[PDB]
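J.: Quick one: the structure is below, and I'll ask about it shortly.
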Amino acid sequence: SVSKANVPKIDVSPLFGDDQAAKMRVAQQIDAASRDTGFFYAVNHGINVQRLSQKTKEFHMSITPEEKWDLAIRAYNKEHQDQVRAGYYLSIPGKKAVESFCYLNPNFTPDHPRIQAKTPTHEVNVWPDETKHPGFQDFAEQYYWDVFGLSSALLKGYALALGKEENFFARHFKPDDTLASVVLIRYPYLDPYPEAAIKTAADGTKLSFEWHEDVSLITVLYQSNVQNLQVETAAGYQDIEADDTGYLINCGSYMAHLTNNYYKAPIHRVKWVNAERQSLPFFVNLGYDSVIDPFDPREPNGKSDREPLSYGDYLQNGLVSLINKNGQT
Ligand SMILES: CC(C)[C@@H](OC(=O)[C@@H](NC(=O)CCC[C@H](N)C(=O)O)C(=O)S)C(=O)O
Ligand SMILES: [Fe+2]
C-alpha cells in the first residue's frame, strides 16, 4: 500500500555543452523535481556505471578480515586516530549487516596544505595492498574524477534553476580542495538475517537506515537494481524506483540552507531488503572555507534571514550529528 514517488528521468547531457537554451530547459526540470519530491534520476550522464559496479564487486568480495582491520576507521580501530572519515567501516556479524569503504579527494596528499595544518574533515586516503587488489586504487581515484565531472555539470543546472549564473556553486567545487567523498557500500544477503541489524520505523516498515536529511550540497548516487529507498512526501513515505543505469540525485541540507528551504533536503530512509547489493554515493561537498551567502528565490529582493555558514563548519558538525542520530555506519 505504498505509492511510487515521482522521480523523473532528466537527460543532463546538455549541461556538459554550450547550448545555453538547452541548458535552461534542463535547469527547469531540475527546478521542478527539486520543488516536488526532491529526487530525480540523471540519465545520459556519460559514466560507465556497469564497470564501476564490476570493479566495486571485485573489491568487496575479495577484501579479507585482516585487510578490514588494517584499513579500519577509528570507530573500529583505536590505532587509527587520524581516520575519522576515510577507510573501512566494518560489519558486525549478528548485529550490523552493512559494511563500506570511504575515500576522499585524491589530492589530499601528505604535502597538501590542509593535511599539513591538520584541518578537520581532511584526511589522506588509505588503500589496500596493490598486489592483493590490482588496479583498484587507480580505478577508484579515476571514478572520483569522473563523478566530480558529472557533479560539476549538475551544479551548473542547479545554479541556472535558481536564477543564478552557471558557475554559482561550481566555482566553490574545485579539484584542489573539495571535501566530497565516495562511499562503496556493501549490503549483504544473509540467511538468517540478524534481527539486531534491522530497524523498525514508526509505521512498521523494516529499515536498514532511519529517516534523515543528507549532509551535502547535493548527493549523486549509483545503486544496484534492487528497490530500497523511500522519500517522505505530503502523502506519506513513497517508494523511489530503482534505476541502475542512472544516478539518483537529491539535495542535502546545505542546499536547503542556501535557498531558504526553496529546495528542501528531502527526508528519506533505506528499507531493509535481504539482498546482496551495492550503494555508491558521492557526497558533493564544497571546500572548507567555502561560504555562499544565503538567498531566497521566492522573495522579490531575494534576501534571506539566514546567516552565512562555512561549508567546513557545516560538514564537521553534520557528520557527527548524523552518527549520533542514526548510528555509526
Ligand atoms: C546514500 C546511500 C543511501 C547510502 O547511505 C549513506 O551513505 C548514508 N550516509 C552517511 O552515512 C554519511 C557518510 C559520510 C561519509 N563517511 C563521509 O565522511 O563523507 C545516508 O543514508 S545519506 C546507503 O546506506 O545506501
Ligand atoms: Fe541519504
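By Swiss-Prot numbering, chain A shows 3-331, in order.
Quick reminder: no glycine exception, Cβ is built from N, Cα and C everywhere.
Feature list, courtesy of Swiss-Prot:
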BINDING   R87, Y91, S183, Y189, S281  isopenicillin N binding site
MUTAGEN   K98 to E  Strongly reduced the catalytic activity
DOMAIN    176-288  domain 'Fe2OG dioxygenase'
BINDING   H214, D216, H270  Fe(2+) binding site
MUTAGEN   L223 to I or V  Strongly reduced the catalytic activity
MUTAGEN   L231 to I or V  Strongly reduced the catalytic activity
MUTAGEN   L231 to T  Abolishes the catalytic activity
BINDING   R279  2-oxoglutarate binding site
MUTAGEN   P283 to L  Abolishes the catalytic activity
J.: Rank aside, I only need the closest one: which of the recorded positions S183, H214, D216, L223, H270 has its C-alpha nearest to that of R279 (2-oxoglutarate binding site)?
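T.: Among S183, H214, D216, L223, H270, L223.
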J.: Can you list the residues of the same chain, besides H214, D216, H270, whose Cβ falls within 8 Å of the Fe(2+) site's Cβ centroid?
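T.: Same chain, not in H214, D216, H270, Cβ within 8 Å: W213, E215, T221, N252, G254, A267, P268, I269, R271.
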J.: Please list, in sequence order, the residues in the chain of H270 (Fe(2+) binding site) that are at least six apart in sequence and whose C-beta is under 8 Å away from its C-beta.
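T.: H270 (Fe(2+) binding site) has long-range Cβ partners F41, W213, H214, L231, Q232, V233, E234, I242, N252.
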J.: Under a three-state reduction of DSSP output, how is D216 (Fe(2+) binding site) classified: helix, strand, or coil?
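T.: DSSP call for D216 (Fe(2+) binding site): coil, neither helix nor strand.
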J.: CA-CA, which of the recorded positions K98, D216, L223, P283 lies nearest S183 (isopenicillin N binding site)?
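T.: Given the candidates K98, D216, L223, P283, the nearest one is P283.
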J.: Say you check the Cα of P283 (mutagenesis position) against those of the recorded positions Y91, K98, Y189, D216, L223; which is nearest?
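T.: For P283 (mutagenesis position), the spatially nearest of the recorded positions is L223.
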J.: Given the recorded positions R87, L223, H270, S281, return the subset with CB under 6 A from an atom of ligand 1, ordered by sequence, or none if empty.
T.: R87, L223, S281
J.: Return the members of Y91, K98, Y189, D216, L231, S281 (the recorded positions) with CB less than 6 angstroms from at least one atom of ligand 2, or none.
T.: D216
J.: List, in sequence order, those recorded positions among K98, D216, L223 whose Cα sits within 10 Å of the Cα of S281 (isopenicillin N binding site).
T.: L223
J.: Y91 (isopenicillin N binding site) to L223 (mutagenesis position): how many Å between their Cα atoms?
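T.: That separation, Cα to Cα, works out to 19 Å.
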J.: I need the CA-to-CA distance for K98 (mutagenesis position) versus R87 (isopenicillin N binding site), whole Å please.
T.: 19
J.: Test of understanding: give the count of other CB atoms lying within 10 angstroms of the CB of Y91 (isopenicillin N binding site).
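T.: Total other Cβ atoms inside 10 Å, all chains included: 23.
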J.: Out of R87, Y189, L223, which of these recorded positions is nearest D216 (Fe(2+) binding site) by C-alpha distance?
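T.: Given the candidates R87, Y189, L223, the nearest one is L223.
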J.: Which of the three DSSP-derived classes (helix, strand, coil) applies to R87 (isopenicillin N binding site)?
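T.: Once the DSSP labels are grouped into three classes, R87 (isopenicillin N binding site) ends up as coil.
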